[PDB]
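Student: One structure follows; several queries about it will come next.
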Amino acid sequence: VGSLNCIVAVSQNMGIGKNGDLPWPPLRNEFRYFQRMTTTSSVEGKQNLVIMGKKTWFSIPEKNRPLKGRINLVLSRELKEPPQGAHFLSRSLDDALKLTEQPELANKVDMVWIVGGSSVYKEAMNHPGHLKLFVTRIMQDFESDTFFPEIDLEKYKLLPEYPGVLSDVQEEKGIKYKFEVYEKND
Ligand SMILES: NC(=O)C1=CN([C@@H]2O[C@H](COP(=O)(O)OP(=O)(O)OC[C@H]3O[C@@H](n4cnc5c(N)ncnc54)[C@H](OP(=O)(O)O)[C@@H]3O)[C@@H](O)[C@H]2O)C=CC1
Ligand SMILES: Nc1nc2sc3cccc(CNc4ccc(C(=O)N[C@@H](CCC(=O)O)C(=O)O)cc4)c3c2c(=O)[nH]1
């Protein structure tokens, strides 16, 4: 199995969600960035795995679930089976990551992408080991009811470049944003 990664888009006040959707109106190229990052696999005959909490799964429009071209794994202790359209169900992040080492998935999975929400980001974000964060900084405050956990910059180094990530300011619908990649190894 290849690298472990989180990806998120976050406002200045560290918001990621409001009322089961995003705090901001749709940013179509930002959404395409998420698709591109999470789907593109650096390894022949493998695809990437996405790990998400149950509310994040249900926050994706049903037409667009599962996330195509990726293996979709949902985290829940209440569900008894994967939701309609999802591929796997685990009861803890440790369990999900162990599952990628089983015979079913060992040779199928390239990158693992944690796609939220707050509790799985926080646990992944303190998982000792080599981890990257792909963070879109939405450069405005937006009312939110879900937030991204604190990024400890002593351990997460902001990388000064990364191939395939644009470095300048982006703007859609009057909203400026920029792309960042962080890396820790501990
Ligand atoms: N801006 C962005 O990049 C993103 C925004 N979002 C937004 O965030 C919100 C959804 O996030 P959030 O509310 O944090 O909810 P989550 O997606 O984390 O869902 C929480 C549910 O997932 C299960 N769960 C979470 N972590 C684990 C775990 N480690 N092990 C087992 N089960 C787990 C639980 O289900 P159970 O009770 O069944 O056990 C829990 O009640 C929405 O507003 C969405 O739009 C989400 C992702 C990214
Ligand atoms: N940087 C960032 N991280 C995350 S992490 C995360 C986890 C859950 C939800 C979101 C919400 N944003 C979405 C929601 C759905 C889609 C979707 O259906 N996408 C299709 C293709 C897009 C299209 O149809 O062109 C797909 O990937 O094929 C794309 C983006 C995000 C999200 C985010 O918006 N941005």
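Numbering of chain A is taken from Swiss-Prot, so the residues present carry the numbers 2-187, in order.
Per the header of the entry, the method used was X-ray crystallography, 1.4 Å.
Positions of Cβ are set from backbone N, Cα and C atoms, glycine also.
Sharing the features that Swiss-Prot gives for it:
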- 4-185: domain 'DHFR' (DOMAIN)
- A10, 16-22, 55-57, 77-79, 117-124: NADP(+) binding site (BINDING)
- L23 to F, W or Y: Decreases affinity for NADP and dihydrofolate over 10-fold (MUTAGEN)
- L23 to R: Strongly decreased affinity for methotrexate. Decreases catalytic rate constant 200-fold. Decreases affinity for NADP and dihydrofolate over 10-fold (MUTAGEN)
- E31, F32, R33, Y34, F35, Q36, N65, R71: substrate binding site (BINDING)
- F32 to R: Reduces catalytic rate 5-fold. Reduces affinity for dihydrofolate 9-fold; when associated with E-36 (MUTAGEN)
- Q36 to K: Increases affinity for dihydrofolate about 3-fold. Reduces affinity for NADPH about 3-fold (MUTAGEN)
- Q36 to E: Reduces catalytic rate 2-fold. Reduces affinity for dihydrofolate 9-fold; when associated with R-32 (MUTAGEN)
- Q36 to S: Increases affinity for dihydrofolate about 2-fold. No effect on affinity for NADPH (MUTAGEN)
- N65 to S: Increases affinity for dihydrofolate about 15-fold. No effect on affinity for NADPH (MUTAGEN)
- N65 to F: Increases affinity for dihydrofolate about 3-fold. No effect on affinity for NADPH (MUTAGEN)
Student: Taking ligand 1 as the reference, state which of the binding-site residues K56, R71, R78, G118, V121 have a Cβ closer than 6 Å to one of its atoms.
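Tutor: What lies within reach of ligand 1, judged by Cβ under 6 Å, is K56, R78, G118, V121.
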Student: As a check: which entries in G18, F35, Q36, the recorded positions, place their Cβ less than 6 Å from an atom of ligand 2?
Tutor: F35, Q36
Student: I'd like to know which of the binding-site residues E31, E124 has the most other Cβ atoms within 10 Å of its Cβ.
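Tutor: Within the set of binding-site residues, the most crowded position is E31.
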Student: Are there any residues at least 6 positions away along the chain from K56 (NADP(+) binding site) with a Cβ closer than 8 Å to its Cβ? List them or say none.
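Tutor: Looking at Cβ-Cβ distances below 8 Å from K56 (NADP(+) binding site), excluding near sequence neighbours, one finds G21, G118.
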Student: Looking at the recorded positions listed here (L23, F32, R78, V121, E124), whose Cα lies nearest to that of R71 (substrate binding site)?
Tutor: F32
Student: Please report the distance from the Cα of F35 (substrate binding site) to the Cα of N65 (mutagenesis position), rounded to the nearest angstrom.
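Tutor: That comes out at 13 Å between the alpha carbons.
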Student: Cα distance, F32 (mutagenesis position) to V121 (NADP(+) binding site), nearest Å?
Tutor: 20
Student: Using other CB atoms within 10 angstroms as the count, which residue among the mutagenesis positions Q36, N65 scores least?
Tutor: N65
Student: Consider each pair of residues in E31, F32, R33, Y34, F35, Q36, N65, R71, all listed by the record as binding substrate, and report the largest Cα separation in Å as a whole number.
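Tutor: Site span for substrate, by Cα atoms: 18 Å.
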Student: Are there recorded positions among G18, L23, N65, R78, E124 that sit within 10 Å of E31 (substrate binding site), Cα to Cα? If so, list them; otherwise say none.
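Tutor: So far as Cα distances go, none of the recorded positions lies within 10 Å of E31 (substrate binding site).
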Student: Relative to the Cβ position of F32 (mutagenesis position), how many further Cβ atoms are located within 10 Å?
Tutor: 14
Student: What is the number of other Cβ atoms found within 10 Å of the Cβ of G18 (NADP(+) binding site)?
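Tutor: Its Cβ has 19 other Cβ atoms within 10 Å.
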Student: Let me check the 10 A CB neighbour count of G118 (NADP(+) binding site). How many other CB atoms are there?
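Tutor: If we count other Cβ atoms within 10 Å of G118 (NADP(+) binding site), we arrive at 22.
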Student: Using a 10 Å radius around each Cβ and all protein chains in view, which of these binding-site residues has the most neighbours: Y34, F35?
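Tutor: Counting every other Cβ within 10 Å of each candidate, the maximum falls on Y34.
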